[PDB]
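Scroll down for the structure; my scribbles are underneath it.
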Number of protein chains: 2
Amino acid sequence: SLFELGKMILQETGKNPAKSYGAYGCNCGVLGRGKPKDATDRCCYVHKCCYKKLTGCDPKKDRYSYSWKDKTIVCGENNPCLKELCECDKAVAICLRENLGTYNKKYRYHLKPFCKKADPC
Amino acid sequence: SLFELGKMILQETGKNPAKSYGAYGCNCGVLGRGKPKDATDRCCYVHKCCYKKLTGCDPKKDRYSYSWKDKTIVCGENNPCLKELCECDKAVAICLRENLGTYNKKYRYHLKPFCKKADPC
Ligand SMILES: *CC(=O)c1ccc(Br)cc1
Ligand SMILES: *CC(=O)c1ccc(Br)cc1
């Protein structure tokens with residue numbers, strides 16, 4: 001669920017999720033996958049692809065449990081889809097953090113036209 | 001679609017739609033709707049309800065035609081759902097613009113903290 005996704009991003013990056021990622025490049029935010037602008041955008045690209053692997057669970061709103069253990073994201077079990085949904089979220093949060101160095105604000109506000117077809121996930 | 005929408009919003013309000021509305025209050029932005037925090041938020045509220053009454057087309061992805069004439073959003077003919085969609089969008093753009101004076105960043109990059117809940121659209 002968006003609420004834990006955002007929270008994980010906050011915990012990992014220390015950044016306001018909605019704002020830094022809400023509309024970022026072609027993949028971070030509303031809509032679907034697009035050709036990534038940079039490493040950050042990629043994270044979200046991979047994240048949406050991860051979201052496809054899911055069936056059963058609803059990523060946008062399905063709640064799941066996870067804890068912040070030693071500044072690490074750890075979700076407890078929730079069941080198949082929910083758990084791997086968390087892992088999707090955890091992955092993107094870490095990925096956004098790992099890529100803060102190339103984070104580029106010009107990609108922060110949003111425009112999609114430039115977002116060419118995305119390769120198969 | 002959201003392009004038509006963000007764009008109408010930019011034309012009417014002059015503000016970056018994602019930045020100013022992408023996450024605002026309980027209704028401006030991502031997924032669900034809640035207890036309108038101010039006129040602005042309420043605008044997105046009505047808008048979502050407007051989206052929900054819609055049938056036959058997809059408000060997020062469905063493209064439609066409209067033009068900016070005499071600084072007014074004129075919904076192109078398209079089809080009834082697309083047209084309705086366009087009117088939903090035009091209506092929210094205008095409303096956001098109409099409530100720019102009461103717009104408070106406080107609610108921007110809002111995490112959906114203590115947003116009451118959905119009140120039947
Ligand atoms: C899947 C992903 O990275 C993402 C980022 C921002 C928003 Br809003 C939704 C999804
Ligand atoms: C309905 C509405 O105003 C709105 C604004 C931004 C986003 Br993202 C979605 C919906």
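Each position is counted from 1, following the chain as shown.
Note: Cβ is positioned from N, Cα and C throughout, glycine not excepted.
In Swiss-Prot, the entry for mutagenesis A:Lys15 to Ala (Swiss-Prot position 31) states: No change in myotoxicity when injected into mice. No change in myoblast membrane permeabilizing activities. No change in bactericidal activity. No change in calcium-independent damaging activity against EYPC:DPPG liposomes. Decrease in calcium-independent damaging activity against EYPC:DMPA liposomes. The structure shown retains the original residue. For A:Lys15 (mutagenesis position), the same-chain residues that are 6 or more apart in sequence and have a Cβ closer than 8 Å to its Cβ are A:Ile9, A:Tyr21, A:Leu96, A:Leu100.
Taking Cβ-Cβ distances under 8 Å and a sequence gap of 6 or more within the same chain, the neighbours of A:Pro36 (mutagenesis position) are A:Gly25, A:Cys26, A:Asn27, A:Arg42, A:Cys44, A:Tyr45. The mutagenesis experiment A:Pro36 to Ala (Swiss-Prot position 52) is recorded by Swiss-Prot, whose note states: Important decrease in myotoxicity when injected into mice. Decrease in membrane permeabilization of cultured myoblasts. No change in bactericidal activity. No change in calcium-independent damaging activity against EYPC:DPPG liposomes. Increase in calcium-independent damaging activity against EYPC:DMPA liposomes.
Of all the Cβ atoms in the protein chains shown, 26 others lie within 10 Å of the Cβ of A:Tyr45 (mutagenesis position). A:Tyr45 to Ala (Swiss-Prot position 61) appears in Swiss-Prot as a published mutagenesis result, with the remark: No change in myotoxicity when injected into mice. No change in myoblast membrane permeabilizing activities. No change in bactericidal activity. Decrease in calcium-independent damaging activity against EYPC:DPPG liposomes. No change in calcium-independent damaging activity against EYPC:DMPA liposomes.
Looking at Swiss-Prot, the entry for mutagenesis of A:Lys71 to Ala (Swiss-Prot position 87) says: No change in myotoxicity when injected into mice. No change in myoblast membrane permeabilizing activities. No change in bactericidal activity. No change in calcium-independent damaging activity against EYPC:DPPG liposomes. Decrease in calcium-independent damaging activity against EYPC:DMPA liposomes. Same-chain residues at least 6 positions away in sequence with a Cβ under 8 Å from that of A:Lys71 (mutagenesis position) are, in sequence order, A:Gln11. A coil conformation is recorded for A:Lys71 (mutagenesis position) in the three-state DSSP classification, outside any helix or strand.
Taking the Cβ of A:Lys90 (mutagenesis position) as centre and 10 Å as the limit, one finds 19 other Cβ atoms among all the protein chains shown. Record note (Swiss-Prot), mutagenesis A:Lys90 to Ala (Swiss-Prot position 106): Increase in myotoxicity when injected into mice. No change in myoblast membrane permeabilizing activities. Decrease in bactericidal activity. No change in calcium-independent damaging activity against EYPC:DPPG liposomes. Decrease in calcium-independent damaging activity against EYPC:DMPA liposomes. The unchanged residue is displayed.
According to Swiss-Prot, the mutagenesis experiment A:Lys106 to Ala (Swiss-Prot position 122) carries the annotation: No change in myotoxicity when injected into mice. Decrease in myoblast membrane permeabilizing activities. Decrease in bactericidal activity. Important decrease in calcium-independent damaging activity against EYPC:DPPG liposomes. Decrease in calcium-independent damaging activity against EYPC:DMPA liposomes. Around A:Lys106 (mutagenesis position), there are no C-beta neighbours below 8 angstroms that are at least 6 residues distant in the chain.
The local packing around A:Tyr109 (mutagenesis position), expressed as other Cβ atoms within 10 Å of its Cβ over all shown chains, amounts to 16. Here Swiss-Prot describes A:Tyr109 to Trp (Swiss-Prot position 125) as a published mutagenesis experiment; the accompanying note says: No change in myotoxicity when injected into mice. No change in myoblast membrane permeabilizing activities. Decrease in bactericidal activity. No change in calcium-independent damaging activity against EYPC:DPPG liposomes. No change in calcium-independent damaging activity against EYPC:DMPA liposomes.
A mutagenesis experiment is reported in Swiss-Prot for this position, A:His110 to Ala (Swiss-Prot position 126), and the note states: No change in myotoxicity when injected into mice. No change in myoblast membrane permeabilizing activities. Important decrease in bactericidal activity. Decrease in calcium-independent damaging activity against EYPC:DPPG liposomes. Decrease in calcium-independent damaging activity against EYPC:DMPA liposomes. Its Cβ placed at the centre, A:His110 (mutagenesis position) has 23 other Cβ atoms within 10 Å. Under the three-state DSSP scheme, A:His110 (mutagenesis position) falls in the coil class.
A:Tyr109 (mutagenesis position) sits 24 Å from A:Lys90 (mutagenesis position), taking the C-alpha atoms as the reference points. Checking the mutagenesis positions A:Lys71, A:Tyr109, A:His110 against chain B with a Cβ-Cβ cut-off of under 8 Å leaves A:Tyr109, A:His110. A:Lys90 (mutagenesis position) falls within a helical segment according to DSSP.
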